[PDB]
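Peer 1: Just dropping this structure here.
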Number of protein chains: 2
Amino acid sequence: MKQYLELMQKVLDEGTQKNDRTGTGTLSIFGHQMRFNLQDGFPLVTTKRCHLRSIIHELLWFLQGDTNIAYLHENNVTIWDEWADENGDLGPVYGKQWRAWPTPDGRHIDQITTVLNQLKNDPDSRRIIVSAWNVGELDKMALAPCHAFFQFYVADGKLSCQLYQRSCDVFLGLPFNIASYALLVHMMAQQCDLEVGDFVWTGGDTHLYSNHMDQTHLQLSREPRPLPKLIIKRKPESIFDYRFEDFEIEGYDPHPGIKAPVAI
Amino acid sequence: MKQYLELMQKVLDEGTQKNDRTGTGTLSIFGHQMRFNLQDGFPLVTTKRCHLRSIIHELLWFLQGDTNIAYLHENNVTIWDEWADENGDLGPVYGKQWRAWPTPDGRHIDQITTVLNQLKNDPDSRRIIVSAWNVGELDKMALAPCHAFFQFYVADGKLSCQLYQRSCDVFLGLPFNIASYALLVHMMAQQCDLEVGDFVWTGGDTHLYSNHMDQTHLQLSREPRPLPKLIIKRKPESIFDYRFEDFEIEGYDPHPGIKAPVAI
Ligand SMILES: Nc1nc2[nH]cc(CCc3ccc(C(=O)N[C@@H](CCc4nn[nH]n4)C(=O)O)cc3)c2c(=O)[nH]1
Ligand SMILES: Nc1nc2[nH]cc(CCc3ccc(C(=O)N[C@@H](CCc4nn[nH]n4)C(=O)O)cc3)c2c(=O)[nH]1
Ligand SMILES: *c1cc(=O)[nH]c(=O)n1[C@H]1C[C@H](O)[C@@H](COP(=O)(O)O)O1
Ligand SMILES: *c1cc(=O)[nH]c(=O)n1[C@H]1C[C@H](O)[C@@H](COP(=O)(O)O)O1
């Protein structure tokens, strides 16, 4: 994608060498924003082949309020293996926080249901937010939330969404996160009889791992192709009733995949 | 300021009319980002006279972990009166979340202190965040946090900071919010013996109220003056020991003030 490849280059030209948590070494910038008119097509990277099943199941896994990789395994998704404990648990990560944010007094808040109701009863609201950054449970998570904060917006019958990503792996994580959220907006818009608007991506520590340099240079020399089109084949009774089989992607003709190691 | 005036013009150029909570009506855009290099000067608006006294006292108040307006009152600051109750309380807003975010297990987290410790011992951490968005306590707050989430970053011996403001009153709130956070970066940098870097502002629902239109065009017809300079006359033992008198603003020659009604 145009703006993705532009960021990829910005990191190379302006990045600062940082010794990170993993001890791998990164080239990073702080503060960046991108916008994606979803009307113009689904923002699934074409300069390299991405794989929907991993993106879709993780998202459905989230909406379920699940924090154990069991579900991801029944479905052949291995992305969260290196951080799961002996029993497959990751702690109160994304899913738990989206569906059951524990109040100080023992109650639980369902941010997704809250959001749905807001989009239906008070679309002008400036408080339609979902936060995964629960400070009280940070120490109990296998890895702190990278995509930590998102806000929805409605204007002219269109649904937009802005995500705040505190930490971003430009090569590996980014393509994933962008598609994952674009997909949620489409699911949100369908359940709220609204058209899709923009997907604004805002990042904090945006970096390129030092052992991804070759793959990056390889990716930068490929011309981006027309973005595909997402087609939702059914309208479930609720946002929680979506199955993998409901999503279809037309016209995705990407350049071959590029393999790269994950920093643990 | 240049960046500020460009934002105002942007809202006017591509804003959509939206009804809001206060029943005033707004002109609004979603998602925007700007940057202020603190080395260039203190980002205090010059196209209209700002009352720095209120800005400073609010911040010291925040850092004290206070949520009652008594303090602001004994220093003649009245910016929060319209939302306080009979006893002057605002509920567990900014001050409380920053210094004592209540966990589910009975603990309380001092986000400000943990950040100071992170800047000192692990400045390369991609988790130096303070969040005022406490889902479990939103219902107890007089007004939901506007400047809701912020992240620090270190590079080349300079301290930067990015703020996510979910809702922005461009005319009234923004000039204050920009100055407040810049001041904080200066305070943090001084305690960690770091130089000031960039302040990055990011907005969700960025808007201009309908009864601010005349004032907005009046301000836009002005030429920004050169930025003021911030001088701190002392280095206190802790980030919590600063006094009003420790700050000195020099070279501030703004255009005349412009009055406008606040939407409650
Ligand atoms: N330092 C780092 N640690 C992380 N922990 C979790 C994430 C984001 C989720 C994620 C996990 C694994 C991959 C991955 O490892 N992706 C491979 C496997 C290929 C594949 N995935 N599914 N089928 N084939 C690839 O070549 O795209 C991609 C995203 C992540 C990251 O971003 N970077
Ligand atoms: N819809 C709206 N509601 C809000 N509640 C809290 C805020 C931000 C804090 C704030 C409160 C009052 C003023 C204000 O009303 N500022 C006046 C008084 C002038 C003054 N302040 N102190 N001495 N003189 C002005 O002319 O700048 C500015 C910021 C705020 C906002 O932004 N907009
Ligand atoms: C985290 C998870 C995700 O979905 N997206 C991402 O890009 N990441 C990346 C950021 C970073 O490379 C690593 C997390 O490390 P840290 O907690 O920021 O130190 O995964
Ligand atoms: C809130 C507080 C602040 O520090 N600065 C701001 O700009 N505001 C503004 C945003 C909005 O105009 C109003 C809060 O209302 P709502 O919660 O968005 O409905 O004050």
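Method of determination (from the header): X-ray crystallography, 2.5 Å.
Cβ atoms are placed via backbone N, Cα and C, with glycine included.
The dUMP binding site annotation in Swiss-Prot covers B:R21, B:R126, B:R127, B:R166, B:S167, B:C168, B:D169, B:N177, B:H207, B:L208, B:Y209 and rests on experimental evidence. Under the heading of mutagenesis, Swiss-Prot lists B:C50 to Y and annotates it as follows: Shows 0.2% of wild-type catalytic activity, but substrate affinity is not affected. Taken from Swiss-Prot, the feature (6R)-5,10-methylene-5,6,7,8-tetrahydrofolate binding site covers B:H51, B:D169, B:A263. According to Swiss-Prot, the mutagenesis experiment B:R126 to E carries the annotation: Shows 2000-fold decrease in catalytic activity and 600-fold decrease in affinity for dUMP. Positions annotated as active site, nucleophile by Swiss-Prot, on the basis of experimental evidence: B:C146. Under its mutagenesis annotations, Swiss-Prot gives B:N177 to A the following note: Shows 200-fold decrease in catalytic activity, 20-fold decrease in affinity for dUMP, and 10-fold decrease in affinity for mTHF.
Could you place the listed features in the three-dimensional structure?
Peer 2: Around B:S167 (dUMP binding site), a 10 Å sphere centred on its CB holds 24 further CB atoms from the protein chains shown.
According to DSSP, B:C50 (mutagenesis position) is assigned to coil rather than to any helix or strand. Taking Cβ-Cβ distances under 8 Å and a sequence separation of 6 or more, the neighbours of B:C50 (mutagenesis position) in its chain are B:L44, B:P175, B:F176, B:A179, B:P254.
All chains included, 12 other C-beta atoms sit within 10 angstroms of the C-beta of B:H51 ((6R)-5,10-methylene-5,6,7,8-tetrahydrofolate binding site).
Less than 8 angstroms from the CB of B:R126 (mutagenesis position) sits no same-chain residue that is six or more residues away. Under DSSP, B:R126 (mutagenesis position) is assigned to coil, being neither helix nor strand in the three-state scheme.
Counting every protein chain shown, 19 other Cβ atoms lie within 10 Å of the Cβ of B:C146 (active site, nucleophile).
If you take the C-beta of B:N177 (mutagenesis position) and look for same-chain residues 6 or more apart in sequence within under 8 angstroms, you find B:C146, B:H147, B:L163, B:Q165, B:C168, B:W201.
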Peer 1: Out of B:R21, B:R127, B:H207, which has the highest number of nearby Cβ atoms, where nearby means within 10 Å of its Cβ, if these are the binding-site residues?
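Peer 2: Of the binding-site residues B:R21, B:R127, B:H207, the most buried by Cβ count within 10 Å is B:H207.
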Peer 1: If we take B:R126, B:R127, B:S167, B:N177, B:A263 as the recorded positions, which have a Cβ under 8 Å from chain A?
Peer 2: B:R126, B:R127, B:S167
Peer 1: What whole-number distance in angstrom separates the two most remote CA atoms of the (6R)-5,10-methylene-5,6,7,8-tetrahydrofolate-binding residues B:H51, B:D169, B:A263?
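Peer 2: Taking every pair among B:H51, B:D169, B:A263, the longest Cα gap is 19 Å.
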Peer 1: Looking at the recorded positions B:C50, B:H51, B:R126, B:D169, B:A263, which have a C-beta within less than 6 Å of some atom in ligand 2?
Peer 2: B:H51, B:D169, B:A263
Peer 1: I'd like to verify something. Among the recorded positions B:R21, B:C50, B:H51, B:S167, which ones have a C-beta closer than 6 angstroms to some atom of ligand 4?
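Peer 2: By the Cβ criterion, which requires under 6 Å to ligand 4, the hits are B:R21, B:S167.
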